[PDB]
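A.B. asks: One structure is given below, represented as structure tokens, and several questions about it will come after.
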Amino acid sequence: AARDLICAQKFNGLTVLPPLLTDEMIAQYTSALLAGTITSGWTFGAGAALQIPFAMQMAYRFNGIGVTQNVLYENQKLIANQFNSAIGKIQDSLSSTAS
Amino acid sequence: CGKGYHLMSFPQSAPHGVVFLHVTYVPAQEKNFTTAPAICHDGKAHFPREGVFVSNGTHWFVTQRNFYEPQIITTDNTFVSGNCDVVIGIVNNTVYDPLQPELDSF
Amino acid sequence: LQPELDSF
Ligand SMILES: *[C@@H]1O[C@H](CO)[C@@H](O[C@@H]2O[C@H](CO)[C@@H](O)[C@H](O)[C@H]2NC(C)=O)[C@H](O)[C@H]1NC(C)=O
Ligand SMILES: *[C@@H]1O[C@H](CO)[C@@H](O[C@@H]2O[C@H](CO)[C@@H](O)[C@H](O)[C@H]2NC(C)=O)[C@H](O)[C@H]1NC(C)=O
Ligand SMILES: *[C@@H]1O[C@H](CO)[C@@H](O)[C@H](O)[C@H]1NC(C)=O
Ligand SMILES: *[C@@H]1O[C@H](CO)[C@@H](O)[C@H](O)[C@H]1NC(C)=O
């Protein structure tokens, strides 16, 4: 086609070094953090992973803001659907509303 | 203030800086158990204020989430605040009144 | 929390 901008950057000594952690292992770090957050919770930040169901972890994270843990245990479906609709709103914002 | 559950620290004089000695609580030896979000007893969903409901396979315990100190299920560290036909995860067990073995049986 | 001691 025509001469690229990155070829002009590269040909004048302005080379770009790649990161040590590539996108696949960075995604592996992120997936390990997500799996430790869901399965182990906050207890894997103090040594090794300590397994927990996700409802218990969300309950013990409601306990950290002065809210009793009956709020989700009477309204688990509502909080789950609110999280699903909020992450769907984030997905639609990433799809269309680039702001 | 240290990797893990932080307890305290010690300042130490150092050349062009400072050195801390973070005394830190770190758990070592784990053990697997059977858990449940609450306990349905007489249509009441007991679930603890501080402990976590675990069982070794036969009896259920209410020990804390950082050190295994299993205690019997009693309405002193458990609050109801609901009903047991709403939550997803629940098991059938019994919760003993603290009033009973010191006045009612006595 | 009395009625389980005398009113039961
Ligand atoms: C608390 O707010 C939530 C929304 O933030 C309410 O949930 C909605 O309730 C209406 C009732 O007509 C439903 O049509 C919606 O589908 C619900 N949204 C969901 C499930 O995401 C909830 O009802 C409110 N609480 C009370 C007691 O009214
Ligand atoms: C699970 O925990 C229960 C509760 O402590 C254990 O039952 C005890 O077993 C000892 C050993 O025979 C008895 O002396 C106690 O009287 C039992 N407790 C009660 C309340 O009866 C049980 O052995 C444990 N099981 C395993 C596999 O560890
Ligand atoms: C407990 O039992 C499960 C059942 O497979 C096992 O995967 C796990 O390694 C055991 N130990 C711990 C500490 O969870
Ligand atoms: C728990 O016990 C109650 C009555 O004791 C019973 O109606 C209910 O079906 C039981 N639930 C389970 C999951 O066993």
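The numbering of chain B matches Swiss-Prot: 1043-1148, in order.
Recorded method for this deposit: electron microscopy, 3.3 Å.
Every residue gets a Cβ built from N, Cα and C, even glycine.
Below, the features straight out of Swiss-Prot:
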| type | residues | note |
| --- | --- | --- |
| VARIANT | B:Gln1071 to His | In strain: Kappa/B.1.617.1 |
| VARIANT | B:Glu1092 to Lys | In strain: Theta/P.3 |
| VARIANT | B:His1101 to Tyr | In strain: Theta/P.3 |
| VARIANT | B:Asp1118 to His | In strain: Alpha/B.1.1.7 |
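How buried are these features, and what lies next to them?
C.D. replies: Around the Cβ of B:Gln1071 (variant position), the number of neighbouring Cβ atoms within 10 Å comes to 5.
Listed in sequence order, the residues of the same chain lying 6 or more apart from B:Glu1092 (variant position) and placing their CB within less than 8 Å of its CB are B:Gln1106, B:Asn1119. DSSP assigns B:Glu1092 (variant position) to coil, not to a helix or a strand.
DSSP assigns B:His1101 (variant position) to coil in the three-state reduction, placing it in neither a helix nor a strand. There are 10 other Cβ atoms within 10 Å of the Cβ belonging to B:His1101 (variant position).
Long-range Cβ proximity for B:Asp1118 (variant position), meaning a same-chain Cβ under 8 A and a gap of 6 or more residues, is found for B:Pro1140.
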A.B. asks: So if I take the variant positions (B:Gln1071, B:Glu1092, B:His1101, B:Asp1118) and measure from each Cβ to the nearest atom of ligand 2, which come out below 6 Å?
C.D. replies: B:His1101
